[PDB]
Amino acid sequence: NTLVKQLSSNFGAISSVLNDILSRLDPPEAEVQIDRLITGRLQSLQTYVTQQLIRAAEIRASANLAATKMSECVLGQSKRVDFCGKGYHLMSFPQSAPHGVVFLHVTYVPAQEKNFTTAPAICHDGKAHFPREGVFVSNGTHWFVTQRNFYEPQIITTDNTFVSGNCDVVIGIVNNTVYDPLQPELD
Amino acid sequence: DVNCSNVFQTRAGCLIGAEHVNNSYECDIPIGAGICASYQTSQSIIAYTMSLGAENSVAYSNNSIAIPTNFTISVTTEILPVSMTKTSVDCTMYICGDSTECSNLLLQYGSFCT
Amino acid sequence: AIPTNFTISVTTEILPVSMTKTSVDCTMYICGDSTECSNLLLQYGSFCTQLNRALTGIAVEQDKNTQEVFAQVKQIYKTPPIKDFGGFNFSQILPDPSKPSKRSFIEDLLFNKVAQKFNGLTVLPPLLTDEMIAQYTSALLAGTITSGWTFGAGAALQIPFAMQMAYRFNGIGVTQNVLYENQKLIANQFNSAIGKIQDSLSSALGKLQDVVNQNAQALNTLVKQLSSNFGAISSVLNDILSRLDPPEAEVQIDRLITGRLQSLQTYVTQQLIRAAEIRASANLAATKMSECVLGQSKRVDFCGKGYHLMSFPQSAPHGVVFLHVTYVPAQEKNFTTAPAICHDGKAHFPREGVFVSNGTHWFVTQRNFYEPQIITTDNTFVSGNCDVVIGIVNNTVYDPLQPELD
């Protein structure tokens, strides 16, 4: 609609019609009137194309950004933090849209939580025990073992705890016995 | 940029028609200098300071860790453009019409329209 | 070569998220305390109408970039009252209450380094002040030393820093038991790395200064154009009308209006190009906020230089300062390795480590640290015979299942 208004503007002349200049004015003296009309429109065309090149860069930047999310969030699982939506992304569902695309991410965000006591290490017979990938928790006096996501207490055995020296090197290490399933198997 | 009932003089401007209160609410209409305006409580246009969020703190401990017990499933929606419309502009039709001398002067600027 | 020692190094990175705002109007620039100037400006009103909609379209994007980098959560977290963070002393990144502003000592050190409106060069004031930006940076540093990565994806989960530091160190392949055996060594190297950055920033922020210089340089260009004649004899509109009548001065006023429209189209073109660089840099800075600060990103040459463990975002005028914690090994030796070890006709392949030797005995350790461990059957597994492997040595396995039966 902006280019339509340029055809009606006189640009300092007496009329914006090309046929009107060659009717009321002689051709030998009409060269100074048509030149101002053409020059006034060339500045509008150069500005129009300049704006289209800038808007094309924003669309190109959005197309390259959406292409990475199409080959990672949809095709495969992206382990990045806050990339495929907002939370632990699992799978995506791309949907079509006029002059665009709509993404449907399925995140995994926990809900409520509780509070339990922990310990950096557990000392048994002078050997420091460390978890493999879990975290030592405790409800009452009992010391259990769970993962770092869902609350699933288990029994602290020898398969989840490994020795790594003595107990006089860990600052703030507690003292608690460790159940050994190998002993009842030999009895 | 005017030096200054319900007159409020801030670092961004001068608003006449909104009473400033000591309470802080959520932002809505941005004005400047971290001051927003909204239609809240009779109810009229009042001025206040925008709220940056609910101030809270986490009790730091040395022998306690929070373990989540319940998990939920949330689905989000994002909008990203892909393409737009395509147009075309020609010098022989937009600049000149059904004339003859108009196309003669355009030949001198043929490199621009090309 | 298996590394035996580890060091802690902190790198810096200056990236700009925003700039200065400036609004230009055709009224206080092209026209004057004159009367005929406005009449001619109505024929070229379509050019100035786009200026009032293109310059304002940049100011709405500068405030939007600030809501994507510094605005990540909806809760304002504060620092805990206990200053004991597991042996690590935090005071350089925490806001000092004795200071008049809510900024730390590092944020206050970089702040010291970082007539025109009468001609139609109005400056729009920013929305977010310098006090509200420091509040968002304090909430990110509070959740990092406490939670770390659980506050940005749900509720805040409290966890001591002694056990949280071991989780950040296991993201490279090293076990967690090594951190507890050298807890005093990491605390001495972490505090020494902060002193090197503090002394370096007290005696160069060129990424945030060149942007301001380019803004003021383009403003002086429009000032020089108003004093020119553009083919006439004067520049003030109140001087030409006082000596020439409007019926005869129309050949000079049109040249001044046209000669100023070229500078407006050139100035608005450079602002749109510089806005694309700030918008592109804002998307890259917002990505590192959710990758380096939020979570442990294993990307190479992305969160500093080397193995990344944690980050600490800071504040900066028209920018953002990051403090990554890199990991680089040092002091390595030479040991003899072997692809596999044959026992009673079975090739034992490792699971996560590699066999090492010192010329006499044969040990086994991981891929990132030298830990002298005996050859066990629980750390390896059999797979076929020994005549299908090109390179394999022969050594007796201790077999931990033998002493258990005695």
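All residue numbers given for chain A refer to Swiss-Prot; the residues shown span 960-1146 in order.
The deposited model was determined using electron microscopy, 4.4 Å.
In case you wondered, yes, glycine gets a Cβ from its N, Cα and C as well.
Here is what Swiss-Prot says about this protein:
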VARIANT   A:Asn969 to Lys  In strain: Omicron/BA.1, Omicron/BA.2, Omicron/BA.2.12.1, Omicron/BA.2.75, Omicron/BA.4, Omicron/BA.5, Omicron/BQ.1.1, Omicron/XBB.1.5, Omicron/EG.5.1
VARIANT   A:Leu981 to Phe  In strain: Omicron/BA.1
VARIANT   A:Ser982 to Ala  In strain: Alpha/B.1.1.7
VARIANT   A:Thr1027 to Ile  In strain: Gamma/P.1
VARIANT   A:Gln1071 to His  In strain: Kappa/B.1.617.1
VARIANT   A:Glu1092 to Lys  In strain: Theta/P.3
VARIANT   A:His1101 to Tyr  In strain: Theta/P.3
VARIANT   A:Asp1118 to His  In strain: Alpha/B.1.1.7
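When the variant positions A:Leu981, A:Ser982, A:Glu1092, A:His1101 are ranked by how far their Cα is from the Cα of A:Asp1118 (variant position), A:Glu1092 comes first. Counting other C-beta atoms within 10 Å of each candidate's C-beta, the variant positions A:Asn969, A:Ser982, A:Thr1027, A:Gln1071 are led by A:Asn969. When the Cα atoms are compared, A:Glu1092 (variant position) and A:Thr1027 (variant position) turn out to be 32 Å apart.
With a threshold of 8 Å between Cβ atoms, the variant positions A:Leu981, A:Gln1071, A:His1101 that neighbour chain B are A:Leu981, A:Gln1071. Of all the variant positions listed here (A:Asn969, A:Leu981, A:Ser982, A:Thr1027, A:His1101), A:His1101 has the Cα closest to the Cα of A:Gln1071 (variant position). When the Cα atoms are compared, A:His1101 (variant position) and A:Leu981 (variant position) turn out to be 103 Å apart. Within the set of variant positions A:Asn969, A:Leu981, A:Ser982, the entry lying nearest in space to A:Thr1027 (variant position) is A:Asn969 (CA atoms).
For chain C, the nearby variant positions by a Cβ gap under 8 A, listed in sequence order, are A:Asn969, drawn from A:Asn969, A:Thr1027, A:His1101.
Across the fold, the C-alpha of A:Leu981 (variant position) and the C-alpha of A:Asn969 (variant position) stand 15 Å from each other. Here the CA atom of A:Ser982 (variant position) lies 16 Å from the CA atom of A:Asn969 (variant position). For A:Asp1118 (variant position), the count of additional Cβ atoms within 10 Å of its Cβ stands at 10 [all protein chains shown]. Look at the variant positions A:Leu981, A:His1101 and count other Cβ atoms within 10 Å of each Cβ; A:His1101 has the fewest.
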